[PDB]
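Down below is the structure, laid out as structure tokens.
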There are 2 protein chains.
Amino acid sequence: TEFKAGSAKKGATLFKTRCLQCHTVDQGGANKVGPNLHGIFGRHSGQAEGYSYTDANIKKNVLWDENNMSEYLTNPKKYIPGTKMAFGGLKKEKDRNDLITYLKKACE
Amino acid sequence: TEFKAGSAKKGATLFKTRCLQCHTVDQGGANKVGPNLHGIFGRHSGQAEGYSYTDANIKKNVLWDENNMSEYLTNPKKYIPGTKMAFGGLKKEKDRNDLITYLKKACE
Ligand code: HEC
Ligand code: HEC
């Protein structure tokens, strides 16, 4: 990969403080500003049921794995030019590892 | 002060991942490598019952408040030359704010 597991506890709080404003991760969780992420891993971009993605996202056709996810989390708009997610990015790889460990775990 | 409250959720996980290895915060919690911190705020250094502090700590006679605590957390050994706490420090003020918000809350 390029990714190393971290703290899921740590990732849970990153999520609550940086992602929850626009996303849910729970099965049967609702779309909000952003789409619900439950089952995102191993899925391609733009396929959450009932959500209005931008063309950019859809077209990017990213297969979502832990590695991809890390790259995206660094600077989303640079990864998907045109995306409407208004999140500047997580620069430290340690923060990303934690968050993805948590997402890995909660989105399943 | 100089301190700003932050996320207690965030601080809880900082604690678990950076402080728990040697300290407890709960009332009736045990001394471990480091002393139990319950009721540390407004208390001076070296007065946890049953703990073997170094001379440095004791002599420092710091009155523990949120501000002091932030300074100490930056680089403990620079704050208390001679201290045996083997913790290099939390460089980002945001991390410290979070942790202290949590300690503020859990140590009472
Ligand atoms: C609102 C200000 C957001 C925050 C904060 C975060 N995200 Fe986001 N996300 C948001 C939108 C509006 C969208 C859709 C973008 C589009 O162009 O259609 C997204 C998208 C994602 C995706 C892609 C989803 C998919 O392909 O199914 C992921 C993986 C994602 N968001 C994750 C994520 C995380 C982990 C965040 C916290 C660090 C985060 N986002 C912040 C809106 C917002
Ligand atoms: C073990 C490797 C430690 C870690 C990790 C942390 N602390 Fe610590 N702490 C440790 C010791 C051995 C001691 C006693 C030092 C001495 O010289 O006698 C301390 C002391 C403190 C204090 C001062 C306590 C008092 O005056 O009553 C505080 C406020 C404190 N420790 C807090 C603290 C926090 C919040 C930590 C995580 C960021 C942390 N310590 C890490 C050992 C260890």
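First residue shown is number 1, and so on along the chain.
Cβ from N, Cα, C; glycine included.
Cβ neighbour count for A:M85 (heme c binding site) (all protein chains, 10 Å cutoff from its Cβ): 20. For A:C19, A:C22, A:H23, A:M85, the entry in Swiss-Prot reads heme c binding site.
According to Swiss-Prot, the experimentally introduced change A:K77 to R (Swiss-Prot position 78) is described as follows: Loss of methylation by CTM1. DSSP assigns A:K77 (mutagenesis position) to a helical segment in the three-state reduction. On its own chain, A:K77 (mutagenesis position) has A:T83, A:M85 as residues at least 6 apart in sequence with a Cβ closer than 8 Å to its own Cβ.
Taken in sequence order, the recorded positions A:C19, A:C22, A:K77, A:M85 that lie near ligand 1, meaning a CB under 6 Å from one of its atoms, are A:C19, A:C22, A:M85. Site extent for heme c: among the recorded binding residues A:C19, A:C22, A:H23, A:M85, the largest C-alpha separation is 11 Å. Under the three-state DSSP scheme, A:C19 (heme c binding site) falls in the coil class.
Taking the mean position of the Cβ atoms of A:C19, A:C22, A:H23, A:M85 as the heme c site, the remaining residues of that chain whose Cβ falls within 8 Å of it are A:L20, A:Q21, A:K32, A:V33, A:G34, A:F87. Most buried of the binding-site residues A:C19, A:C22, judged by other Cβ atoms within 10 Å, is A:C19.
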